[PDB]
Every structure is written in C-alpha cells, then in structure tokens.
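A.B. asks: The structure under discussion is supplied below as structure tokens; questions concerning it will follow.
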Amino acid sequence: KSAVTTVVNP
Amino acid sequence: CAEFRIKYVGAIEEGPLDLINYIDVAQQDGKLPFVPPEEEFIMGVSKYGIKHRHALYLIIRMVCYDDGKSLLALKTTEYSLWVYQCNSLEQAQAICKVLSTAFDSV
C-alpha cells in the first residue's frame, strides 16, 4: 500500500 | 468545492521525488521551516482554483509525504513551489483525490 501520492497535469 | 484544514510553511520568491528533495534542501538551510505555528487555515479546493488563489491550468504537481504529521507541495507557473502542512497522511492524500477530478472538470 501507498506512502507518497501525486497527480500530474495533462 | 471542498474545504480543508492545514498549516502553512513558506514560499519561494522529472518526477515528484525531485520536488521532495527541493524542500529537504530548503529545509536544512532554513529557507522554509520544519514545524509550523499552530495557526489553522482553510484550503478550499474549488473548480476555479485553490482557495490568495492558484490556477488550475498552470498547476502541475502535488506531493504529500511524511516529512505523525505530513507535508505538502504545489507547482504553479519561472516556476513556483508552494509548501504546506497537513494533519495526517490520509487527509493529505485525500486532497490529491479532489484534484484528480477537478482536473477532469476542465
């Protein structure tokens, strides 16, 4: 399971 | 258009891994402090922008990790790197979730 999350701009 | 609760840290006048380092360098120097004052501010995530307002087109990346608290990082645009501080990791990750569809909103 996760620890560091991100979202990138398209 | 959802509202949140955060603490402020500071601002600067390839992947997300690099963004974490730039904070850790500016933290070990003194440009941005580790532990912030208890002052609680509202971080509303609206369709318009991050409600002091930040764009939705010019924003690039959001990072959240564990510096039992957390940290935050933005990327508005010469680039900018806005840094915050969340109560926990789950809520810090929950903000990303709002940006996941708010991006698909435009």
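Numbering, chain B: per Swiss-Prot, residues 60-72, 83-120, 131-146, 151-160, 166-194 in sequence.
According to its header, the structure was obtained by X-ray crystallography, 3.0 Å.
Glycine is treated like the rest: Cβ placed from N, Cα and C.
Among the mutagenesis entries in Swiss-Prot is B:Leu86 to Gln, noted as: No effect on ITGB1 binding. The note that Swiss-Prot attaches to the published mutagenesis B:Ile89 to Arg is: Reduces KRIT1 binding. No effect on ITGB1 binding. Quoting Swiss-Prot on the mutagenesis of B:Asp93 to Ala: Abolishes KRIT1 binding; when associated with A-96. According to Swiss-Prot, the mutagenesis experiment B:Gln96 to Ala carries the following note: Abolishes KRIT1 binding; when associated with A-93. As a published mutagenesis entry, B:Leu135 to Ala appears in Swiss-Prot alongside the note: Abolishes ITGB1 binding. Listed in Swiss-Prot as a mutagenesis experiment, B:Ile138 to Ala is described as follows: Abolishes ITGB1 binding. According to Swiss-Prot, the mutagenesis experiment B:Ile139 to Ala carries the annotation: Abolishes ITGB1 binding. For the mutagenesis result B:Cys184 to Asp, the note given in Swiss-Prot is Reduces KRIT1 and ITGB1 binding.
Show me how these features fit into the structure around them.
C.D. replies: The Cβ of B:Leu86 (mutagenesis position) has no same-chain neighbour under 8 Å that is 6 or more residues away in sequence.
Using a 10 Å radius centred on the Cβ of B:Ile89 (mutagenesis position) and all shown protein chains, the other Cβ atoms total 17.
Neighbour density for B:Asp93 (mutagenesis position): within 10 A of its CB lie 13 other CB atoms from the protein chains shown.
Here the Cβ of B:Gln96 (mutagenesis position) has 17 other Cβ atoms within 10 Å, regardless of which shown protein chain they belong to.
Every protein chain shown contributes to the tally, and the Cβ of B:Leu135 (mutagenesis position) ends up with 17 other Cβ atoms within 10 Å.
DSSP assigns B:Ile138 (mutagenesis position) to coil in the three-state reduction, outside any helix or strand. Other Cβ atoms within 10 Å of the Cβ of B:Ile138 (mutagenesis position), summed over all protein chains shown, number 21.
Here the Cβ of B:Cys184 (mutagenesis position) has 16 other Cβ atoms within 10 Å, regardless of which shown protein chain they belong to.
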A.B. asks: Just to be sure I understand the break: B:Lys120 and B:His131 bracket 10 unmodelled residues, and I want the straight-line distance between their C-alpha atoms in Å.
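C.D. replies: What separates the two Cα atoms is a distance of 7 Å.
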A.B. asks: For the break between B:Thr160 and B:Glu166 (5 residues unmodelled), what's the Cα distance in Å?
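C.D. replies: Output for the chain break: 7 Å between Cα atoms.
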A.B. asks: Between B:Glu72 and B:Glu83 this deposited model leaves 10 residues unbuilt; compute the CA-CA distance across that break and give it in Å as an integer.
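C.D. replies: Taking the Cα of each end residue, the distance is 21 Å.
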A.B. asks: Show which residues of the chain containing B:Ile139 (mutagenesis position), separated from it by at least 6 in sequence, have their CB under 8 Å from its CB.
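C.D. replies: Within the chain, B:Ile139 (mutagenesis position) has Cβ neighbours under 8 Å at B:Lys158, B:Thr159, B:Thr160.
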A.B. asks: Check each of B:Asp93, B:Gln96, B:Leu135 (the mutagenesis positions) against chain A and write down, in sequence order, those whose C-beta lies under 8 A from a C-beta there; write 'none' if there are none.
C.D. replies: none
